[PDB]
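What follows is a single structure, written as C-alpha cells, with notes after it.
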Amino acid sequence: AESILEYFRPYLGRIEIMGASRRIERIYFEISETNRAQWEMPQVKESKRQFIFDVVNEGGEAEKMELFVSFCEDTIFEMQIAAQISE
Amino acid sequence: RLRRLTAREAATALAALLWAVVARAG
Amino acid sequence: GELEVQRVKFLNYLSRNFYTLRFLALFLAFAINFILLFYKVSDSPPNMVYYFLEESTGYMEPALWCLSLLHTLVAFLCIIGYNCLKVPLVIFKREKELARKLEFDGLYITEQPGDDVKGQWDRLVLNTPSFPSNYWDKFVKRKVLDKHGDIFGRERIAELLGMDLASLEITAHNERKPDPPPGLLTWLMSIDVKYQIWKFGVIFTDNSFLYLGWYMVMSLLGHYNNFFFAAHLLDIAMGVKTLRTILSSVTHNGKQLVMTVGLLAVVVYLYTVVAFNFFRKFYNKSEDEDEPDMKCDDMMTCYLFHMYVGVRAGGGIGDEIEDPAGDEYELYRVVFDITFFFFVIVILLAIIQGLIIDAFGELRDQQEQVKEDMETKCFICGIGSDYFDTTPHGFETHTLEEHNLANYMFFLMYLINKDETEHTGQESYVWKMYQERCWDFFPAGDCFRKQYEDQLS
Amino acid sequence: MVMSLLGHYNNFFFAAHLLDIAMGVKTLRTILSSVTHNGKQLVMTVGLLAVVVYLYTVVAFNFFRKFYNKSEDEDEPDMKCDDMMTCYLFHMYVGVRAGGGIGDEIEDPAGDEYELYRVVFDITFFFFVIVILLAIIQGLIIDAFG
Ligand SMILES: [Ca+2]
C-alpha cells in the first residue's frame, strides 16, 4: 500500500499534546481539500514573518503561547474574509 | 514669504521647549 | 438596487490587487518628480513668476496637470481598498480583546475602568446593542451575567451592559422565533449610529490609516503651482526594510539625546557670557573702515553667533576671531580657546555621534537573533537542536512530522466543521480545555521521544 | 593580457598592470574585498543620501535663491540656484565635500530679512548629512573588518 500513503500525505496532519495523561501522544486527522492550498498565500505568509518576529524578541511566561493561539484565531478571520472577496 | 521671527519670540519658544523637556523628567 | 451587486463586485476587483495598485505610486512619483528638475525661475511671465523651462520634447504639456490628478486617482482608490480589505480585522482585534477581557476580568464592573487612553473611549460600546457585530461570539452578555450578575445587583449589571428589557426578555426568546423579511435600503437609518461613532474613533486612532490618508492631502494640495509632489517620495521610499532600520534608529534612542543636547546649549552659554563680559573687544568682524557689527553687544546676539559658527566651525572658535597676538591678555585667550576645543568639538559632538551609531549596534543584532532561534529552538517544546543532531536530519525532520507550528491552525479549523457528537475521546478533550483558555496541552519540553527514550529508540 | 598588448600604444596603460596583481597579497585582498562583502547594504543607503539633499535642494531654490551669489566681479550671472539641475549639482560638489556644512561657501546670513530662518536651514543640514550619514557609511566599511 505505497500508493495510498503518497496520495494521502498531502492530507495527513499530525499533532503532539500533553495533558490528562502526564505523557505525550500523537493524533492524526485529515485536514481539508481547499484550506491547505489556500493557506499558501502571499497575503498571510508575510504576516507570520511578522508574527514569528514578535514572539522571539519579547519573551516571558506562557503568555508567549497565549498570543500564539490569539494569532491563530485572528489568522482564520483574515482567511475567512479572504474567501468572501475572491470571485 | 513667511513671518519674520524676532529674537525674543524664538527665545521664548525654545526656552519653553527646554523647560518642558526638563519638567517631563524633572 | 441592481447596481448595488455590481458596485460591490466592482470593489472586489479593487481589493483583489491592492499592493499592486500601491506600487504604481512609486514609479509614478519618480517621473512627476524627475522632470521637475528642469525648472527655471525668471523675472518675466511666460513680483516674479516661477517660470518653467521645458526641453525640445512635446511632453511636459499641461498634461502634467492630468499627470497630477493621475497620481491622486491611483491613490484615491487605495482609500476604498484599504477601507474594504484592511479594516474588517481592526474591529475584530479590538472586539476579541474586550470580549476575552469580560470573560475573565470585570475591570468595567468590579473595581474601576483604567490614564485611560484608548480605554476610556471603550465605554461607549457597552450600551451599543451591536457590540458582537464582528466577533465570533454573539452571546457575551449572557456569560458575564452568569458570573457577576448574581453576586452584584443583577438589575445593575443587566442595565450597564445593555440588555434593553432583556431582564424579562431573557426567557422570552425560548418558545419560537419568526423570520422577518429584509428591509434593506428602507430602514437603514434604524441602526446603532452611536456605535458608528465608536467605529470611527478607532479608525482615526489607527497608525496605518492616518499615514496613507496623510499621503492623500499633499496629492490634493499638490495641484497648486508648487513642488509639493516631492514630499510623496520621502514617506514611501522608507518602505524598504533595511532603510526603515536607519530612520528608526534616531527614534529608538530619542529619550536619551534630548537630555544630552540640552547640556550642549548650556555649556556654550557659560562660554558665551564670559567672553561678552571680558573678551568683547576682540570679535570685531571688521567691515570696511567701521565696526558697528559687534557680535558681543547684545545678550542674545552673541549667543546666536557661537552656535551659528563655533559648533559648525570644525576647529574651534579661534577660526573666525581676530588675532590674539596682542600684548594684553595674550595668555588668557589660549586658555579660553583651547578649553573650548576640548569641551565641545572633541567630546560632546563625538558623544552625540556615538549614540546614533550605537543604535545600529542593537538593531542589527536583533536581525540576527531571529535567525539563531530557528537553527536551535523549535519554539514549540523546550528543546534545542542538540538532541536532534545526534541522528542525521533530526532537526530537519522535526519541522515536518513533529510540531511544524503550521498544522495547528489546520487542526483547529477541523474542529469547527465537526459536530459535538462526532468528537473522539481526545478531540473533545482539547475542545473543552480550549474554551477555558488554558494552554497546558502544548508539549513544552518533550516531543514523543524523551518519554520514549529507554523504552524504544 | 589585453592591456599588455594595448600598452604598446604611446600611452601609460602599463600602470594598470600593477593594480590587478599587487592585490595578490592575502592581507591586501581582505581590505579590497571588504567593500565587495557589504555591497548589497550601502547601495540602498547611499541612495537615501541623494534624496535628502534633494529636499534641501528644492527648498533653497524656492526661497533662499537670492543668497548664494558666488559674486564674480561686478556682475552675477552665475547663480547656482537658477536651474533645477544646476543647484543639485552644486550641493554634492561642495556641500558634502565641504567638511563643515553648506554654510562655508555661501554668503553672510547676517541680513535682517530671514536671519533666523537660515540658521535653522544651516544647522539642520549639519546634523543630517555630515554628522550622521557619512559616519554610517564609514561605519559599515570599517565593520567589514569586524
Ligand atoms: Ca459521540
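Throughout, chain C uses Swiss-Prot numbering, with the displayed residues spanning 4542-4587, 4626-4693, 4695-5037 in order.
Placed from the backbone N, Cα and C atoms, the Cβ positions cover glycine too.
Over in Swiss-Prot, the protein carries these features:
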- C:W4716: caffeine binding site (BINDING)
- C:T4825 to I: Decreases threshold for channel activation by K(+), caffeine and 4-chloro-m-cresol. Decreases inhibition by Mg(2+) (MUTAGEN)
- C:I4897 to T: Loss of channel activation by halothane and caffeine due to Ca(2+) store depletion, probably due to constant Ca(2+) leakage through the mutant channel (MUTAGEN)
Intrachain C-beta neighbours of C:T4825 (mutagenesis position), sequence separation six or more, cut-off 8 angstroms: C:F4940, C:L4943, C:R4944, C:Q4947
Recorded positions compared (C:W4716, C:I4897) - highest count of Cβ atoms within 10 Å: C:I4897
Collapsed DSSP category at C:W4716 (caffeine binding site): coil
Spatial separation of C:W4716 (caffeine binding site) from C:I4897 (mutagenesis position) - C-alpha basis, Å: 69
